[PDB]
Amino acid sequence: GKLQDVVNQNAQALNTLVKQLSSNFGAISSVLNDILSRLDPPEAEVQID
Amino acid sequence: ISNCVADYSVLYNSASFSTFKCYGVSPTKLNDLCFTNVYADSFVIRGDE
Amino acid sequence: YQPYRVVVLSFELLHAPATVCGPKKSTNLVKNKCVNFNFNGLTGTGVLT
Amino acid sequence: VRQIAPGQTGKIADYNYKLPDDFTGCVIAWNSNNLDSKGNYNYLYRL
């Protein structure tokens, strides 16, 4: 159980990093290609930042 | 409005309109997007409102 | 105080189904080369496998 | 006059005069009905 706990803690942290790619953090979308196909680079720069 | 092939570049490139304001999209990009659903709402108001 | 005529258009950009997209037509598909693709509006850079 | 901003549509910002996105400077405009209307038809623009 001391060896399995190290494997469980590293797998839980890499899973958290992958799921953070579906937050928009206040932008209009979390997909970067949906921002670039709907806006021109003056106001697409506000959502990408 | 449904199942069209629209051409938005005929609209904004004419000097009829004193207001052409798109909100979630930029007007340059409108000729590239399939829109799923379009509604068209019309009325007459005063100049200030 | 003069009469102005107003139109309001309303889209839904959930990018899946169909029915309103503008004046450009399908070119070919190139099969294993880095492209800028476009399928019903949804864009992206990648390789088509 | 509203089309002499950095990033616009219309046929004077797409066919006649275009400002860059990273523009530094001032845009100055005033109505001149006294001098350019008799009226005057020698002011052209691309269509």
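We're sticking with Swiss-Prot numbering for chain D, so the shown stretch reads 407-444, 447-455, in order.
This deposition comes from electron microscopy, 2.7 Å.
Using the three backbone atoms N, Cα and C, a Cβ is placed for every residue, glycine included.
Taken from Swiss-Prot as is:
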type: MUTAGEN; residues: D:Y453 to F; note: Decreased HLA binding to NF9 epitope. Increased binding affinity to human ACE2
type: VARIANT; residues: D:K417 to T; note: In strain: Gamma/P.1
type: VARIANT; residues: D:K444 to T; note: In strain: Omicron/BQ.1.1
type: VARIANT; residues: D:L452 to Q; note: In strain: Omicron/BA.2.12.1
type: VARIANT; residues: D:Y453 to F; note: In strain: B.1.1.298
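Counting other Cβ atoms within 10 Å of each Cβ, the lowest count among the variant positions D:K417, D:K444 belongs to D:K444. When the recorded positions D:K444, D:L452, D:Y453 are screened for a C-alpha within 10 angstroms of the C-alpha of D:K417 (variant position), the residues that qualify, in sequence order, are D:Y453.
Less than 8 angstroms from a Cβ of chain B: among the recorded positions D:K417, D:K444, D:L452, D:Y453, that describes D:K417. Sequence-distant neighbours of D:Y453 (mutagenesis position): residues of the same chain at least 6 apart with a C-beta under 8 Å from its C-beta are D:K417, D:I418, D:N422. Distance from the CA of D:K444 (variant position) to the CA of D:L452 (variant position) is 16 Å.
A coil conformation is recorded for D:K417 (variant position) in the three-state DSSP classification, outside any helix or strand.
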